[PDB]
Amino acid sequence: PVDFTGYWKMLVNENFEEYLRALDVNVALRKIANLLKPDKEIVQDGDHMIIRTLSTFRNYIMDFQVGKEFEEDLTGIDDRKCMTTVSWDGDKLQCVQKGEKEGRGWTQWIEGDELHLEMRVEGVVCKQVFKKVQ
Ligand SMILES: CCCCCCCCCCCCCCCC(=O)O
């Protein structure tokens, strides 16, 4: 129902260190991750979506079909594998990442001209907000 396509620049990033710590990311990697302001480059055609999380250190690329569970390879983040499902909850996207860590997933939605992302794991919540450049 909503087209997320766009190049979205980071405005807000709250509790990212704590989120990474809960994924057992080591001190050195967390240190460099502190230097980052990752952006989102999204291309969508209906339920087919590509979400590229772009940073000067490393990118993380998702390419999936909404509604279809898949094996997600989190190489570059925590190098884990999850059984992951992204679903439409109205105009919002809900992602559950089944695997080692409890409560791992995210929710993505647009409010006005802002892209909102809430990342979760083990009760930790990281809030990110992005905007296209007008
Ligand atoms: C570990 C340092 C690398 C950090 C650079 C990439 C940041 C990725 C953050 C975790 C994965 C984000 C998943 C994106 C989901 C979404 O945007 O809908």
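All residue numbers given for chain A refer to Swiss-Prot; the residues shown span 2-135 in order.
Quick check of the header: X-ray crystallography, 1.1 Å.
Cβ coordinates are placed from backbone N, Cα and C, and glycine is handled just like the others.
What Swiss-Prot records for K41, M63, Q109 is all-trans-retinol binding site, and it gives experimental evidence as the kind of evidence. Swiss-Prot lists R22 to A among its mutagenesis entries, and the accompanying note reads: No effect on retinol binding. Abolishes interaction with STA6 and the ability to enhance STA6-mediated vitamin A uptake. According to Swiss-Prot, the experimentally introduced change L30 to A is described as follows: Decreases cellular retinol uptake and impairs retinol storage. According to Swiss-Prot, the mutagenesis experiment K32 to A carries this note: No effect on retinol binding. Abolishes interaction with STA6 and the ability to enhance STA6-mediated vitamin A uptake. Among the mutagenesis results in Swiss-Prot, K41 to L has the note: Strongly decreased affinity for retinol. Further decrease in affinity for retinol; when associated with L-109. The residue drawn here is the original one. Listed in Swiss-Prot as a mutagenesis experiment, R59 to E is described as follows: Decreases cellular retinol uptake and impairs retinol storage. For the mutagenesis experiment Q109 to L, the note given by Swiss-Prot reads: Strongly decreased affinity for retinol. Further decrease in for retinol; when associated with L-41.
Taking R22, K32, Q109 as the candidate mutagenesis positions, the subset whose CB lies under 6 angstroms from any atom of ligand 1 consists of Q109. Among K41, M63, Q109, the residues given in the record as binding all-trans-retinol, the maximal Cα to Cα distance rounds to 14 Å.
Ranking the recorded positions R22, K41, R59, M63, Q109 by Cα distance from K32 (mutagenesis position) puts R22 first. Comparing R59 (mutagenesis position) with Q109 (mutagenesis position), their Cα atoms are 21 Å apart once rounded. Packing around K32 (mutagenesis position) is summarised by its Cβ count: 11 other Cβ atoms lie within 10 angstroms of its Cβ, all protein chains included. With respect to their backbone Cα atoms, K41 (mutagenesis position) and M63 (all-trans-retinol binding site) stand 11 Å from each other.
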